[PDB]
Amino acid sequence: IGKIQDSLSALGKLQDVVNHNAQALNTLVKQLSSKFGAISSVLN
Amino acid sequence: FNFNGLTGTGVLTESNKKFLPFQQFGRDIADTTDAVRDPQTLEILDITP
């Protein structure tokens, strides 16, 4: 059991969950700077 | 607020950033303005929602 710490000091499956949500939130915000063929991208 | 063209909404507070001596405002990651410099007093102010 003592050898277990040496193998740690693996958790990529846990970091992937964090990454996938961070990437969807970074993309969702960036999609606000798009004109989609309009004259501008700002409603004011 | 409007700072010489920069139009926005938010709370203005004293910052702790240091711009270069030619830069007016800063942006955060994802490219949204988060700090400006007052044209008259030359002080950096954060913009929080």
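In order, the residues displayed for chain B correspond to 541-589 in Swiss-Prot numbering, which applies throughout.
Technique stated in the header: electron microscopy, 2.8 Å.
Cβ atoms here come from the backbone N, Cα and C positions, even for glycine.
For the natural variant B:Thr547 to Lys, Swiss-Prot gives this note: In strain: Omicron/BA.1. The structure shown keeps the original residue. B:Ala570 to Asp appears in Swiss-Prot as a known natural variant, with the remark: In strain: Alpha/B.1.1.7.
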Neighbour count (Cβ, 10 Å) for B:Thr547 (variant position):
10
Where B:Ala570 (variant position) and B:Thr547 (variant position) are concerned, what is their Cα separation in Å, rounded?
18
